[PDB]
Amino acid sequence: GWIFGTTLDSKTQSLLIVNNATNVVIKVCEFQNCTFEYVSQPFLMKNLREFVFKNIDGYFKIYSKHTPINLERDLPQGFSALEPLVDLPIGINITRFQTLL
Amino acid sequence: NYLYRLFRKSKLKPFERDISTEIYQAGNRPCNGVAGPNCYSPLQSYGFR
Ligand SMILES: *[C@@H]1O[C@H](CO)[C@@H](O)[C@H](O)[C@H]1NC(C)=O
C-alpha cells in the first residue's frame, strides 16, 4: 500500500491504504481519533500496474489499469488509458507520501 | 465549550480539517511548548452569554 500524510507517525493527520493478497482490503484508517472508515473489494486484480492518486478539494481520486508488459526494461511505447476506481473525501493535507514495502 | 482557531502559518484549502494544537510562532524566539511573549495558543475559547 501507500502511506500519505504530513508527518510519519503523529502530530498531524495520516492515511493508510495497506492491503494484502487474499482479501483486497481498502481499509482507510484515520486514527491520527478515528474520523473516516471505509472498506470495499476492488483495488487490485510480467504485468505493469499503472496508478494515479490525486488530492483536489479534499477528494482522493484513484485510477487503476492493468496492462501486460513485454521487454520490461525501460518503459513501453504505447497507449493504455486508466479508469476511475475509488473516490475518497478524506479532507486532509496529503503533504508527502511513502510506499509500503 | 466552543473554540476557534485564529492563528495559522497558511490559509486553509477547501474541505479540509486542522485539529493540531501547537503554540504559534508570532515572533522570532521559539515557544518550545510554553506560551509567553510573541507566543500565543491558536485555540481561543468562546465566551457566549
Ligand atoms: C499543507 O500544509 C502546508 C504547510 O504545512 C501548506 O503549504 C500546503 O499548502 C498544505 N496543503 C494542502 C493541500 O492543504
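Chain B is numbered as in Swiss-Prot, which gives 450-498 for the residues shown.
The header says electron microscopy, 3.2 Å.
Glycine is no exception: its Cβ is also placed from the backbone N, Cα and C atoms.
For the mutagenesis of B:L452 to R, Swiss-Prot gives this note: Increased resistance to neutralizing antibodies. Decreases HLA binding to NF9 epitope. Increased binding affinity to human ACE2. The structure shown keeps the original residue. Record note (Swiss-Prot), mutagenesis B:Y453 to F: Decreased HLA binding to NF9 epitope. Increased binding affinity to human ACE2. The unchanged residue is displayed. Under its mutagenesis entries, Swiss-Prot includes B:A475 to V with the note: Increased resistance to neutralizing antibodies. Quoted from Swiss-Prot, the note attached to the mutagenesis of B:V483 to A states: Increased resistance to neutralizing antibodies. Annotation of the published mutagenesis B:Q493 to N in Swiss-Prot: Reduced host ACE2-binding affinity in vitro; the original residue is retained in the structure shown. Swiss-Prot lists B:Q493 to Y among its mutagenesis entries, and the accompanying note reads: Reduced host ACE2-binding affinity in vitro. A natural variant is reported in Swiss-Prot for this position, B:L452 to R, and the note states: In strain: Delta/B.1.617.2, Epsilon/B.1.427/B.1.429, Kappa/B.1.617.1, Lambda/C.37, 19B/501Y, Omicron/BA.4, Omicron/BA.5, Omicron/BQ.1.1; Contributes to cellular immunity evasion and increases infectivity. Here Swiss-Prot notes a natural variant, B:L452 to Q, with the remark: In strain: Omicron/BA.2.12.1. Quoting Swiss-Prot on the natural variant B:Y453 to F: In strain: B.1.1.298. Quoted from Swiss-Prot, the note on natural variant B:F456 to L is: In strain: Omicron/EG.5.1. Among the sequence features in Swiss-Prot, the natural variant B:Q493 to R is noted as follows: In strain: Omicron/BA.1, Omicron/BA.2, Omicron/BA.2.12.1. A natural variant is reported in Swiss-Prot for this position, B:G496 to S, and the note states: In strain: Omicron/BA.1.
Taking the features listed in Swiss-Prot, we show where each one sits on the structure.
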{"residue": "B:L452", "record": "mutagenesis position", "DSSP (3 states)": "strand"}
{"residue": "B:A475", "record": "mutagenesis position", "DSSP (3 states)": "coil"}
{"residue": "B:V483", "record": "mutagenesis position", "DSSP (3 states)": "coil"}
{"residue": "B:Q493", "record": "mutagenesis position", "DSSP (3 states)": "strand"}
Most Cβ neighbours inside 10 Å, all chains, among the recorded positions B:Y453, B:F456: B:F456
Residue among mutagenesis positions B:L452, B:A475, B:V483 with least C-beta crowding, 10 angstrom cut-off: B:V483
Cβ packing number for B:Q493 (mutagenesis position), 10 Å threshold: 12
Recorded positions near B:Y453 (mutagenesis position) (Cα-Cα within 10 Å), from B:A475, B:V483, B:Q493, B:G496: B:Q493
Listed mutagenesis positions with Cβ under 6 Å from ligand 1, out of B:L452, B:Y453, B:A475, B:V483, B:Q493: none
Top Cα neighbour of B:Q493 (mutagenesis position) in the set of recorded positions B:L452, B:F456, B:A475, B:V483: B:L452
Cβ neighbour count (within 10 Å, all chains shown) around B:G496 (variant position): 6
Alpha-carbon distance [B:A475 (mutagenesis position); B:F456 (variant position)] in Å: 9
From mutagenesis positions B:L452, B:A475, B:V483, the one whose Cα lies nearest B:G496 (variant position): B:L452
Alpha-carbon spacing, B:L452 (mutagenesis position) to B:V483 (mutagenesis position), which is rounded to whole Å: 20
B:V483 (mutagenesis position) to B:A475 (mutagenesis position) - Cα separation in whole Å: 13
